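Heads up, the thing below is written out as structure tokens.
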Amino acid sequence: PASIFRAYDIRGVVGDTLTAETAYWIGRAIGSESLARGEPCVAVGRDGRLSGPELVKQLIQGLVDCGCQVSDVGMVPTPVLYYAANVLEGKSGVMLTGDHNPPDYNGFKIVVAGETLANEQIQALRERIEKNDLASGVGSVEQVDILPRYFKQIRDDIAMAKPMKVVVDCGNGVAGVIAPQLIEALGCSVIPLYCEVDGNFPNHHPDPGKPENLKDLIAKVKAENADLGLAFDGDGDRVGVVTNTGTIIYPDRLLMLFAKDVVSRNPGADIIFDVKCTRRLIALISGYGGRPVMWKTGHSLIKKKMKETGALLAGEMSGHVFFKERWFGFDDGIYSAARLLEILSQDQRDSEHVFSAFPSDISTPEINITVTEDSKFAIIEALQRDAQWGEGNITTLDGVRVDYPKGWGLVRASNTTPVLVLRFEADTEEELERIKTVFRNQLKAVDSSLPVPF
Ligand SMILES: O=P([O-])(O)O[C@H]1O[C@H](COP(=O)(O)O)[C@@H](O)[C@H](O)[C@H]1O
Ligand SMILES: [Zn+2]
């Protein structure tokens, strides 16, 4: 089924669209692709899902039947798998994960020879299977215990000044295997919330991008008078943040704090953010002498862009934050949490006042309009072709973004759902609704039937 080969990764329903047999052939396809790039060595990890044991053995056998040398790192967060692919012999790795999709989902995040696959590169794996353009060989499997290396890597490079008390919510995802322990080892007291790994995800699904999944966290932070709240998503490559007073700090505001710190030590450094992030981030980066690079949404696309630009830091609005400075340049919520605590601990102000000090504007959440999968990209192309946007700085690298003096707006197509994704920001509520109006008029110009929920 080509439907499981997605823009950023592979994702399927275990049994239905993703079976044991398909996991094997995906392994052969990846192993074959790795060998074609001259990399026999592949690390393999999995998240906390129930299907993980079943499917990962098939992934591994697929790799091994190509002649690949597999390093099995067991059940780890996604960033720990990316880490393994940076410190072991090979620069390839596959993470078996369904991230924060419902329990029955699983999938693959794939790096081959240092490069995170996306778009045509993921299609190329399906194509190898169909064509039987597959390597055959007698590979090897080695058990590798990678967590302690990861844990010590971070701990030894992080220096907190003051002690902090932190609520850590892992939503019963695999971040529980290390984030509470690592964070404590930095010099914090950790209040654990849903830190037990449970593939059933009994409490709230680990999706920090939705405020409903941060309610328990916010509540505990306040109840325990904690210095900060942290939530990790299913596989640990997203982080969500809450202040001592329960304010949700969206990832583009988090990136402002990170950009200030990275740019400070690294004059001129390129800093990447996706099209969903506040314009205030463009200003800030530039004001500290950095180079802002706006790019496409999607972690694979962002990681590729970091290689093309030499960026020292990237972030997406969904909460993937990619440090190259002092790190390896992959997205990692657990490392980003540590880098955050390091910065906050130097400050005599509480976390609410650190973040409230930066400019904040009136801002919508991410807005979604469900359209048909047939129509979503065409709608955008129509907006790019047909629509007169004047006027503002118009960016078309991913959807249509328009930047004005006192605000901005975005419409893009999701690469994971049949939806249009919108965000609007302005200095004032008045300006915000004026930008909303323009976008609503332009969508209804393409198709008067289109839902416009804003
Ligand atoms: O969970 P992941 O690792 O696949 O991460 C991906 O999930 C979402 C799907 O993107 P889209 O807006 O195109 O649907 C994005 O918001 C996020 O930025 C991206 O990295
Ligand atoms: Zn994730």
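Just so it is clear, chain A uses Swiss-Prot numbers, and the residues here are 10-463, in order.
Method reported for this entry: X-ray crystallography, 1.9 Å.
Including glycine, each Cβ sits where the backbone N, Cα and C put it.
For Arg15 (mutagenesis position), the same-chain residues 6+ apart in sequence whose C-beta sits under 8 angstroms from its C-beta are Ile131, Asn424, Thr425. For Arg15 to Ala, Swiss-Prot lists a mutagenesis experiment annotated as follows: KM halves, decreases processivity as dissociation of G1,6P intermediate increases 25-fold.
For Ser327 (alpha-D-mannose 1-phosphate binding site), applying a Cβ distance below 8 Å and a minimum sequence separation of six or more within one chain yields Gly218, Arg247, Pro260, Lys285, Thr306. DSSP gives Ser327 (alpha-D-mannose 1-phosphate binding site) a coil state; it is part of no helix or strand. Swiss-Prot lists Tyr17, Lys285, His308, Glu325, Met326, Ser327, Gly328, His329, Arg421, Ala422, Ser423, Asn424, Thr425 with the feature alpha-D-glucose 1-phosphate binding site.
The alpha-D-mannose 1-phosphate binding site feature in Swiss-Prot is assigned to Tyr17, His308, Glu325, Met326, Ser327, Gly328, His329, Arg421, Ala422, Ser423, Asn424, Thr425. Applying an 8 A CB threshold to same-chain residues 6+ apart, the list for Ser423 (alpha-D-glucose 1-phosphate binding site) reads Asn377, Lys385, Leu429, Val430.
The mutagenesis experiment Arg20 to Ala is recorded by Swiss-Prot, whose note states: No phosphoglucomutase activity. Take the CB of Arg20 (mutagenesis position) and look out to 10 A: across all protein chains shown you find 21 other CB atoms.
What Swiss-Prot lists as active site, proton donor is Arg20, and the listing cites a curator's inference.
Looking at Swiss-Prot, you'll find the mutagenesis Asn110 to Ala noted as follows: KM halves, decreases processivity as dissociation of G1,6P intermediate increases 30-fold. Under 8 Å, Cβ to Cβ, and six or more positions away along its own chain, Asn110 (mutagenesis position) finds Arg20, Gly116, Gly243.
One mutagenesis experiment catalogued in Swiss-Prot, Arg247 to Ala, is accompanied by this note: Small reduction in KM, small increase in dissociation of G1,6P intermediate. The DSSP secondary structure for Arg247 (mutagenesis position) is coil. All chains included, 28 other C-beta atoms sit within 10 angstroms of the C-beta of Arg247 (mutagenesis position).
For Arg262 to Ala, Swiss-Prot lists a mutagenesis experiment annotated as follows: Increases KM 2-fold, decreases kcat 9-fold for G1P. Alters flexibility of the hinge region. Long-range Cβ proximity for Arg262 (mutagenesis position), meaning a same-chain Cβ under 8 A and a gap of 6 or more residues, is found for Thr287, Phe364, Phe367, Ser369.
The 10 Å shell around the Cβ of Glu325 (mutagenesis position) contains 26 further Cβ atoms across the protein chains shown. According to Swiss-Prot, the mutagenesis experiment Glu325 to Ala carries the annotation: Reduces KM and Vmax approximately 2-fold.
Under a cutoff of 8 A between CB atoms, and with a sequence separation of 6+ in the same chain, the neighbours of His329 (mutagenesis position) are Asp246, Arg247, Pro260, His308, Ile311, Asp340, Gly342. Recorded in Swiss-Prot as a mutagenesis result, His329 to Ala carries the remark: No phosphoglucomutase activity using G1P as substrate, protein is less easily phosphorylated, no significant change in structure.
Per Swiss-Prot, the feature active site, proton acceptor maps to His329.
Swiss-Prot lists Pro368 to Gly among its mutagenesis entries, and the accompanying note reads: Increases KM 2-fold, decreases kcat 6-fold for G1P. Alters flexibility of the hinge region, structure is less compact. DSSP assigns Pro368 (mutagenesis position) to coil in the three-state reduction, placing it in neither a helix nor a strand. Cβ neighbours of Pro368 (mutagenesis position) (same chain, under 8 Å, six or more residues apart in sequence): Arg289.
Mapped onto three states, the DSSP output places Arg421 (mutagenesis position) in strand. For the mutagenesis result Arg421 to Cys, the note given in Swiss-Prot is Loss of phosphomannomutase activity, very low phosphoglucomutase activity.
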Can you go through the recorded positions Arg247, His308, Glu325, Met326, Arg421, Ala422 and pick out those with a C-beta less than 6 angstroms from ligand 2? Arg247
Distance check, please: Cα of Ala422 (alpha-D-mannose 1-phosphate binding site) against Cα of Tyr17 (alpha-D-glucose 1-phosphate binding site), rounded to an integer number of angstrom. 14
Cβ under 6 Å from an atom of ligand 1: which of these recorded positions qualify? The list is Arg15, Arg247, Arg262, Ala422. none
Distance check, please: Cα of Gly328 (alpha-D-glucose 1-phosphate binding site) against Cα of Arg421 (mutagenesis position), rounded to an integer number of angstrom. 18
I'm trying to understand the geometry here, so how far is the Cα atom of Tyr17 (alpha-D-glucose 1-phosphate binding site) from the Cα atom of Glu325 (mutagenesis position), in Å to the nearest whole number? 14
Expressed in angstrom and rounded to a whole number, the alpha-D-glucose 1-phosphate site built from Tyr17, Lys285, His308, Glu325, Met326, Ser327, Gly328, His329, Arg421, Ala422, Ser423, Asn424, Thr425 spans a maximum Cα-Cα distance of 19
